[PDB]
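These notes are about the structure you will find just below.
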Amino acid sequence: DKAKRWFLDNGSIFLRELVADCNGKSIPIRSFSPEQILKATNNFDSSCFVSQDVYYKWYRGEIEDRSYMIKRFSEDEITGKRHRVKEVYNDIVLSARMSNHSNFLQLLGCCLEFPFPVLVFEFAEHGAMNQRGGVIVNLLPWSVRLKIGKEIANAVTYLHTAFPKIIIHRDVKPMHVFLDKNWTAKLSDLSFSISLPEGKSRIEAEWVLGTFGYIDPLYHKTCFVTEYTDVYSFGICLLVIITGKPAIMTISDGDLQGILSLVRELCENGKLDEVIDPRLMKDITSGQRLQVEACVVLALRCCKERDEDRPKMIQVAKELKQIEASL
Amino acid sequence: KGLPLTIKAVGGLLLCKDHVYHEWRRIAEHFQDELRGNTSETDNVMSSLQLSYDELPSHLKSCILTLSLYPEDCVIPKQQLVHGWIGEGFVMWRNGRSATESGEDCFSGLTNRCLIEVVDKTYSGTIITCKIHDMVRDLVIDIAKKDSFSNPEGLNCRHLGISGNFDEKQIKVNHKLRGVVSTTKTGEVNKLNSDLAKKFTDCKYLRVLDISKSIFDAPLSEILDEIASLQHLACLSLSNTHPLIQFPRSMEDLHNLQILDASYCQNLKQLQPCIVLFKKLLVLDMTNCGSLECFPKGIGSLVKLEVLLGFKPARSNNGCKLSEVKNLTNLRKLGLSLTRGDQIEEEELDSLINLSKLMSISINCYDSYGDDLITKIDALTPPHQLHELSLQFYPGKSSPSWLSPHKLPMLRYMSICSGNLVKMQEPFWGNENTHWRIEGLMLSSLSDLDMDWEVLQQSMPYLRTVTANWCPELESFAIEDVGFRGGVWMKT
Amino acid sequence: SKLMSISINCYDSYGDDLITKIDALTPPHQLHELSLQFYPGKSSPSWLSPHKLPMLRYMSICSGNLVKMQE
Amino acid sequence: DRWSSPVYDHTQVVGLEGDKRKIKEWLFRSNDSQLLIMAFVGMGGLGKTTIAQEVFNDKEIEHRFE
Amino acid sequence: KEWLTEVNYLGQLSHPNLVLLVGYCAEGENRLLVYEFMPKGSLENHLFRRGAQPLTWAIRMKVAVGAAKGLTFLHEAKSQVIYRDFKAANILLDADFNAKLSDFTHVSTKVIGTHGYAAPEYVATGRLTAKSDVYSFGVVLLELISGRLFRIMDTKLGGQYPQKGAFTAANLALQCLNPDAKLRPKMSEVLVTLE
Ligand SMILES: Nc1ncnc2c1ncn2[C@H]1C[C@H](O)[C@@H](COP(=O)(O)OP(=O)(O)OP(=O)(O)O)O1
């Protein structure tokens, strides 16, 4: 049918820019028939849905004796603009290249006869992480939360440091972290990130994008990317991990609660005794308190108003490791 | 570019001019054509490099001559050069040095003359990519301007190399054409149309056909349908092509076919049963080809092959098992990739002890499923001679319980990539009197692996370099950071 | 791009419109010799400057109605 | 015919003093071995004979080697 | 569906410090409008390129008072009408130095205030108030004084100390430009506290 046209065009774009990025030396992608992922997700319209965004939608699914996770790019949103097709293809290429690290969500294959490709990934029994935590019918123990903060710190450092071209995922967010059987965090969704050119840790983009309340207003004013623009979003991430309040919150008045402004005023006035989570107050918190507030002082340190006062991301992950190694 | 000889030659050339702008500008845009006239034979840069050309053996003259077929400063992979040299017959062999090691020592013979320089080198000292200085390059072009090796303009050519994006430029192809190579400058893809690939099959005498970075218009099953007209074809590296799903079924009369490469092509469903009967194969190379039904049956029927990468041992009433690997007494590189538990069989678990001439093993447990695979790996024993092993995704938590100096004494190089590995067992140390005699070690991305440093230094007395770059949990090694970045620990 | 020399022969010139329309003919920045030789204008042609042609080495002016050079 | 000689110009020699220094400290340790042998390996027309001439036309080598 | 609504909001727009409705027709398409001509354009045509005009004394600050007066048409007689695109490219100029204004869910790509015209609470939240509006009008005032007791906001006419608009405008700035939202000014005071 027309499925051959889908195939012979989408994969040519795909192969051309993965040779441009990776020189071919890459990961064992497995191809598919349509019907496997059609009946695996029950023809895209069921309760197997995980979580959405602008371009894409995350489904659960099950192919023969293994459950998988499936990512589809929605047709109407990507066909309304005709120039932002390339964020899809470098999403697939960067998800192929980041799959050899443990704290990511490995690409297991691709079917490419569809809107534009459709991706498949290994299974995570906890879903995506919410504006507070598990999207299961549920409460998360605090040591698990400190561990997953350490893990996606490691993953963001892997983006910044592992290559001669610095990938900067500006959408570091609690909505992209998945959790497996062993509660090991796994980032995904590298569609929004850009590659810096070689040798330069600072270039200007030419538009600014991504999820109010994670912006780095330095980048919202200036419109040039540095690695600190990632550090600020990471800071608000582990703020949401600790407090369990959404980054956009309301109390009856216009829907405006700058959450980090709330945490810094409860720092300077409420004195750190109110950030320990009324669904978690029954924890033992014997020596866990001083490292909760050590993480809070660290998170407020990595969200300061100038990037010179912010730590680099390598350091942030190191001192998180020191925090959990205190006990 | 850096040579004092060419700089002083251009200085002596411009010393006898009147210093006005126009001859300086045209020498800036016509450069090679004057230093090969040598100001009519007075300074002779070309003689000083041609005397280094003129002491090679004749097969090394032929092997160095094929590097006039590449663009300006492209970074040439070793493997494509070695397979071309094996294919169209610049390498002869009788005394066991049959296919790969003769390409290895021809390549080392060229790099030891300081003609070809290396680009990057792995932990194990082996070379993957190489380049040449451009004065050597246009020397080899000017020697190819002789006998019709590489003309590249006009009619009489013996073989041809395609650059990027010849969908529209219509390369002339006569009927001589002993080789057709694809030369890309590390990242481009040769945009090709259908009629050039149809005219490739019109060449009666074509020994080398490697298509490395190309996107075609039609599927390659009907494009290369008339390769029965090809008779004396020796190599095919159909790596990294988009429309390749099934290679054509007219592949029964290709009785020569010394190697067969298709690497990193993710959509290769069926391999035909005609890659059993021709019994004159040397290299079969499917690395990282994901969607693949994991082999035909008679792999152990052909015996004269040396490299078998990406084996994917089949299930019960499927493909081929590991039983016939005992029949393959000539191979020296072997690549396994495992998916679930029933890939291997119980009494085949001793299938890797009788490979006498084996040198290296790569195990790719990437898309692993269950703990049955972890329990069934631990009986696969390599031979007591083994030079390099690279297990790289390995879902187990302990060591595989043969990783000991007792089971393999002569291991020199070793790498461990990503894995769920937590700690090493007690046979891994074995330090009563036996030691590893290991020399190069690599620990790429391990977030669960914990061991010491002085325990390694008292268990591995012959280390030189240990390259670890993602291990956030040791913090005891001598390198600058075992966590986020990496070091090498180049000891004295 | 590869031009070296220009010779201008305004011998049988007629009107001042030619003098006004010459002054926009700009030679390339590489120019080795120029020889304007009858040139009915009175001033310089207003490109004769090191800014418009830096690499001029040789130059001749034959007969002409030229009075003075411009600034 | 091709030949060479220890006679050079020592004015057009563009900087080699780090390599000259390293090779002089290599030659200062000659008594540590029984017979110190050294190799200058490179492609054609690179600076090998010039760095050799730059080494043993120095004064301190003639102080060392007679 | 898109037509009587246009009649509704364009039927209320008649104010002298706006761009007047030169182009209103059938207009079945999107914006292709030419509200015919502007003689001087915006303040980037004079502040940011240095060939058109030098800066003035306390002259253009009363043009900013006129832009504030258009905002006193904007924020007061409204039910909910919020201009939401305050920057120096939107305030315009006539030959008589006349201020003019024009160009009235979840979107990832940020376009509203892509430079220092954005409110910090708006960057943090994304809800756009009329108090984010007075913050953005404050940074408009900051720009028209500055050009992005150290009263060296000018480099051409450095005698504004007796002109007292430096004092009053710095008061309105440093009271307006605080990062909270519950001591926010209002546009009428910004009018009346300099004349
Ligand atoms: N550092 C230098 N400064 C100036 N000229 C240099 C320098 N190095 C080399 N040259 C010039 C000297 C000669 O004109 C030319 C050849 O150098 P030379 O040392 O004779 O080659 P080589 O010894 O590296 O190789 P070969 O002996 O095979 O020619 O280069």
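Just so it is clear, chain D uses Swiss-Prot numbers, and the residues here are 148-213, in order.
Method on record in the header is electron microscopy, 3.7 Å.
Just so it is clear, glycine is given a Cβ too, placed from its N, Cα and C backbone atoms.
Going by Swiss-Prot, these are the annotated features:
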type: MUTAGEN; residues: D:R149 to A; note: Reduced oligomerization activity associated with a reduced ability to mediate cell death as well as an increased sensitivity to the pathogenic biotrophic bacteria Xanthomonas campestris pv. campestris (Xcc); when associated with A-297
type: MUTAGEN; residues: D:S152 to E; note: Reduced oligomerization activity associated with a reduced ability to mediate cell death as well as an increased sensitivity to the pathogenic biotrophic bacteria Xanthomonas campestris pv. campestris (Xcc)
type: MUTAGEN; residues: D:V154 to E; note: Reduced oligomerization activity associated with a reduced ability to mediate cell death as well as an increased sensitivity to the pathogenic biotrophic bacteria Xanthomonas campestris pv. campestris (Xcc)
type: MUTAGEN; residues: D:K195 to N; note: Lost effector-triggered immunity (ETI) in response to the Xanthomonas campestris effector XopAC/AvrAC in the presence of PBL2 and RKS1. Abolished XopAC/AvrAC-induced self-association
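Structural mapping of features recorded in Swiss-Prot.
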residue: D:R149; record: mutagenesis position; DSSP class: coil
residue: D:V154; record: mutagenesis position; DSSP class: coil
residue: D:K195; record: mutagenesis position; DSSP class: helix
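Neighbour density for D:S152 (mutagenesis position): within 10 A of its CB lie 7 other CB atoms from the protein chains shown.
Look at the mutagenesis positions D:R149, D:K195 and count other Cβ atoms within 10 Å of each Cβ; D:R149 has the fewest. Only D:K195, in sequence order, out of the mutagenesis positions D:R149, D:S152, D:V154, D:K195 have a CB under 6 Å from ligand 1. Cα-Cα distance from D:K195 (mutagenesis position) to D:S152 (mutagenesis position): 13 Å (rounded to the nearest whole number). Within its own chain, D:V154 (mutagenesis position) has D:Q200 as residues 6 or more apart in sequence whose C-beta sits under 8 angstroms from its own.
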